[PDB]
Each structure stands twice: as structure tokens, then as C-alpha cells.
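Worksheet for the structure shown next.
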Amino acid sequence: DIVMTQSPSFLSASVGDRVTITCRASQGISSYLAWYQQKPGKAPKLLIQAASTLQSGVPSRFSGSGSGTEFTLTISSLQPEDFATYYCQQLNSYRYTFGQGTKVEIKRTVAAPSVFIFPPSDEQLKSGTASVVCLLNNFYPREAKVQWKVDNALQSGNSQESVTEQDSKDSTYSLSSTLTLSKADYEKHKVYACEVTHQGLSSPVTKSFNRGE
Amino acid sequence: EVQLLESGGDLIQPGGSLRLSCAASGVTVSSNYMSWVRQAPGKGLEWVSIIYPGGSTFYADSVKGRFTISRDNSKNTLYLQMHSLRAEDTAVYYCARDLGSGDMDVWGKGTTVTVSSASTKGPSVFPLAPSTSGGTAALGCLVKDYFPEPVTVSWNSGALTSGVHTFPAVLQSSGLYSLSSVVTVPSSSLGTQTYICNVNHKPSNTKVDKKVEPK
Amino acid sequence: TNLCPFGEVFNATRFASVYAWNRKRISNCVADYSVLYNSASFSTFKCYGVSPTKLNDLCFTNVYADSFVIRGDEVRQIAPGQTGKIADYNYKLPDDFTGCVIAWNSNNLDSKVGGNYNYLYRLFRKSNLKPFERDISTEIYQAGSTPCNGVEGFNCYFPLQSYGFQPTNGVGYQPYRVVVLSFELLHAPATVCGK
Ligand SMILES: *[C@@H]1O[C@H](CO[C@@H]2O[C@@H](C)[C@@H](O)[C@@H](O)[C@@H]2O)[C@@H](O[C@@H]2O[C@H](CO)[C@@H](O)[C@H](O)[C@H]2NC(C)=O)[C@H](O)[C@H]1NC(C)=O
């Protein structure tokens, strides 16, 4: 069976850069390849058909080439809104085979997060659960470290985090961390804090509050 | 003027059945190669089935004998009948027009199929209230303990979009989902501009409007 | 008395496209089937309802040789009860088909460096062909609500698509020459027999 290997799986490039994604077929498939763009939370969009034909409604900075076993998708001037996953597809096959996909991230200037801490609502504590939330807003790069401390005591196993996809306009991320205690344990302590370390910060940032005030 | 509108996704228990629909306009379903393409959470694209303009049908191995693609010419609608559904059938299902060689230029917005034993539960929505740092402040909504995905959050019925971040949902140990949606605003507007998050959870037919204020 | 002209069919220099597949009637001759089943030059030799080596003791009223070029991937469609673009829209064998399907790799003849586009197949047709039906029309196919009136465009497609045979394709994409032999039994005197 013909296999389609796509490389690289991930790439980061700066706005204006020339980007090239490769799709290799395990044997000669002539020009029977299509390229798709899928932005997060959207259906895929057909960019190129027949290896090199630019589909109507695709910016001319997208271009395909290739024949036989090696095909390229080139973005000649990377834009922030080009953040997406890109897929190749072997055409004219019984199998309708897709490539694994290449995720394209925009490389932008290091941006420090803005940190906010949110106490649990009085309404939720009525149900017997406390959710403390730490927001890390608009930062780059994606790597960030959040530590929860409850009266100078590091927490473990009682928090979960989530990161937005890269913003399509400013290429930043945002991170959300939730610390979940029972109402009982929540009222045994006073100082609730999340400590953020990030490359954009010249020193770790602490956002705290005192349960009560 | 060409659109593929799909519906029929729901929470379904393993071994159950479900029929997805795809209403077309601008394209004539019966004259085209029409495919169903699905995508599991975080995974790539997987072709599922196709119906030729002449009526021949074909199916991927993983669904052969369980799914049945069909079409209703009078209603200009594509169908995907699923039986003996499995957990690995959980995905976002798209309908697409195949230009003939496999290249699909028209896609629908997709419909979500969750195959689980768990029952449906609507979300609890708690306020993330502002204190605020500098000239700008942060407020949000905690959307807690719902099942299954997805929910969608908007602010001020869709008027407030700048500075809005709705985070992807984390799966708690209880089996329920939690998710947060926040928006940064100027500190000055906090006392003279109301902020409401609109949480829509189709699987439970629930829609929650939470008014967020400071304390 | 005279020998059946199989060489004109199998050793023909140029072959038809599958949408315009070519039929030759073979009648009033002695058929030497040993020339075919004793050949090491075929990659597919499938017979239905009859045995190839046991064919010279049979008589027929007419023999029909249909021949065309298709992908290697698609020879599997030249058989009873198949579906796909070729069987549905180009060449359709009946379920009760009696005869033989013969195919050999012709990448040495039918592929060109920049790609050979002389061979076409029908991509768009509203319904399937009946067995042995033949469609060589070139009407613009209307894929949408609005009519085409002969103008190619969006939702208005030329029904024929080109193969484009390049010599470095994989086997499934290389051109294969196919010959389908049909054995006609009428309540009429025979004209084709083996030695
Ligand atoms: C297809 O042709 C081969 C070879 O044909 C040669 O060139 C032709 C134009 C013609 O002039 C032939 O006489 C030439 O030999 C045929 O293969 C030959 O078959 C005979 C038996 O009939 C055998 O004795 C020879 O050795 C074979 N020669 C070669 C080179 O293989 C073949 O029979 C032809 N196919 C059909 C269906 O007739």
C-alpha cells in the first residue's frame, strides 16, 4: 500500500519567512496530491489540487510543486493567520490516504504573560468545592510554568491546566490553571498563590490573595 | 451560495445507532461524489465513506459493514447511517463534495458524535470576578462539570470579542469536563458596562447566561 | 479454414481509451487459443464460465474482443459484479459474463516522459452503464443546480479525465492493455472453433 509521509511534523517560522512543507509518497503517484489547511475548530480547506494547481480563493503566497514521490507546499511569506495544520492527500486512490499533518506555528517576539488570580465564587463554595483559577494572558513562547502554593506549600496532583491555540492575529498563547480543593481544605488555609515563571519574565511572578479579605 | 449543513450528532451509547444528515445547497448531492470524513479529538483526518454520482458506495475498513451512506435526491441531502457504534467512532464528522479524484473543495461545519456509556450533564457556570492590574482588568466564567463536549462560549451575546479567550476543556478525574473563558477589559469600564458570558451546551439542551460583576 | 485474427487484437500498435473502448467481431475462422494461454507475456488471464486450456474443443457463433488501456489498479474492475469509476462509467461486464479477461503491463508503450495524456476515462456520469454499454459523449456535466450550457466552470465539468502515464509511476498507476473476450452462444450455426 502507498504510504504518505509528511515532514516536518511541527515547524516554527517568523512572519514574512518562506515556509516549505514536504509530502513524500512511498512510490510514484504522478501529480495526484492535494493539500489542505485546517485551522483549529474549522473544517479543512482545499489549498492545492493536482500537486501544483492553486485552488480558487487561496492567497497566491501558497504554492505547490512536485511530481512522482516528492511534493512541497510553500508559503512564500508567512502571515500570523497562517497558523494551522496542513495535510497532504494522495488522490486517485482506493484508500483516500492522508498525511500525518504539519503544524505551523508563528515565531514572534518574546512576550511576557499578564497574571491574574481568581478566588472561588461564593456560589461554588456552597456546593462544597473551591476552584481557584490562575490566568496567564498573551505570552510567547508557549512554554510556561505555573506552581500553586497554599501557605507557602507547593501543591501537586490537584490542579489542571489548559493552553489556547496560537492567536491568529498576535501569535500569542494564554494559559489557564485551576486548583481544586474541597470547601473543607480550602478554609484550613489563608494564602493562595500561583507562581509563574516564563522566559519573558526576568524573575518569577507571584499572584496571591488572602481567603477572607 | 454553496453550503453543506450537517446535523445529527449526539451522545450515544456503545453498540447503538445514529443517522447523520447533510443538507446541501448550490451542489446537487445526487450528481456529485459525496464523502463523509471524520476526525477524532486531536487526531488527523480519516475518510469514512463515499457515494458516487451513479450510486456506488465505498467504505473505509474500520467502518465496513457498520456504516451506510445514502442520499435523498428530493431533499438534496446526504446521510450516514451508523450501527454498532464503538468508542473509537467518537469524532467530528464532516460531509464534503469530492471533485472526482479525492480532492474535496466544499466542506460542512461538522457534527460531533460521542460514543460513551456516561450520561449527559449540563454545566455549572461560576463567575471569575475582577479585583485587575494596571489599566486593564480580567474577568471570566468557570464552566464546570459537564458532559459531553462541546460547549461554546460567547460574551455579551457576541458583541464582546476583542480580548476574549475560551480555553480548551480539561477532563477531570470525575469524568466531567471543565473549561474557562476570560476576557480582558479596561478597569474604567467595570462599573458602567455589564459583562455576560453565554455558555451553550447542545448535548443537554442547556444555555446559560452568567452576569459577572466585581466584589 | 482460415485462422482467427487474434494478432490484430493483441499485437495492435495503438489501443483505445477505455471510455471509447474498441470492439472487434471475430467470425468464420479457426481459433488457435494455444497462442494465448501458452504465452508468458500476460500478467492477468482470468476466464469466467469456461477453461482457457479447454477452449479449442468448443465452438461459438461469434467471438467479441474488446480492448482498451487502464491503470493497473483498475484491472480488478474488469470482472463480473465490480464497481468503481471504470466499471460504472466506462466498461461494464455482466454478472453472467462468459469469457476471458486478459491484461499485460504496457508501461513500455503507453507512458511518456512528461506524461502521456492520450488515454482518457469517463469521470462523471449521472447513472451507471448497462453491461457492454458504451458512452463516448463529451457533454459538459452539470454538477450543480444551475445549467452549464456547454461552458466549463464551477460545478460544470468536462466528463473525461486524462490518465497521464509517466514511466516512473508505481505499478498501480502504470498503463495496462486489456483484452476482454466474449463467447456468444446463439441458436444459430457456429462460426468460431478451435483445432
Ligand atoms: C504477437 O507477435 C508475436 C511475435 O510476432 C512477430 O512479429 C509479428 C509482426 C509476426 O510477423 C510474427 O510472425 C513474428 O514472430 C507472436 O509470437 C510468435 O508466435 C509463434 C507461434 O505462432 C512462435 O512460433 C514465435 O516464436 C513467436 N515469436 C515471438 C517473438 O514471440 C504472437 O503469436 C503474436 N500474438 C498473437 C495473438 O498472434
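The numbers used for chain C are those of Swiss-Prot, and the residues that appear cover 333-527, in sequence.
Quick check of the header: X-ray crystallography, 2.4 Å.
Just so you know, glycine gets a Cβ as well, placed from its N, Cα and C.
According to Swiss-Prot:
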MUTAGEN   C:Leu452 to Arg  Increased resistance to neutralizing antibodies. Decreases HLA binding to NF9 epitope. Increased binding affinity to human ACE2
MUTAGEN   C:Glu484 to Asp  Increased replication in human TMEM106B overexpressing cells
VARIANT   C:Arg408 to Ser  In strain: Omicron/BA.2, Omicron/BA.2.12.1, Omicron/BA.2.75, Omicron/BA.4, Omicron/BA.5, Omicron/BQ.1.1, Omicron/XBB.1.5, Omicron/EG.5.1
VARIANT   C:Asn440 to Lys  In strain: Omicron/BA.1, Omicron/BA.2, Omicron/BA.2.12.1, Omicron/BA.2.75, Omicron/BA.4, Omicron/BA.5, Omicron/BQ.1.1, Omicron/XBB.1.5, Omicron/EG.5.1
VARIANT   C:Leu452 to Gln  In strain: Omicron/BA.2.12.1
VARIANT   C:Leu452 to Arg  In strain: Delta/B.1.617.2, Epsilon/B.1.427/B.1.429, Kappa/B.1.617.1, Lambda/C.37, 19B/501Y, Omicron/BA.4, Omicron/BA.5, Omicron/BQ.1.1; Contributes to cellular immunity evasion and increases infectivity
Assigned element (helix, strand, coil) containing C:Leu452 (mutagenesis position), judged by DSSP: strand
Nonlocal neighbours by CB distance (under 8 Å) for C:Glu484 (mutagenesis position), same chain, sequence gap 6 or more: C:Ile472, C:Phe490
Number of other Cβ atoms within 10 Å of the Cβ of C:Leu452 (mutagenesis position) across all protein chains: 19
Pairwise CA distance, C:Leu452 (mutagenesis position) versus C:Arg408 (variant position), rounded so that it is a whole Å: 18
Protein Cβ atoms within 10 Å of C:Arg408 (variant position), excluding its own: 17
Integer Cα-Cα distance in angstrom, C:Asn440 (variant position) to C:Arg408 (variant position): 21
CB contacts for C:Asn440 (variant position) [other CB atoms within 10 A, all chains]: 9
Where C:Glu484 (mutagenesis position) falls in three-state DSSP terms: coil
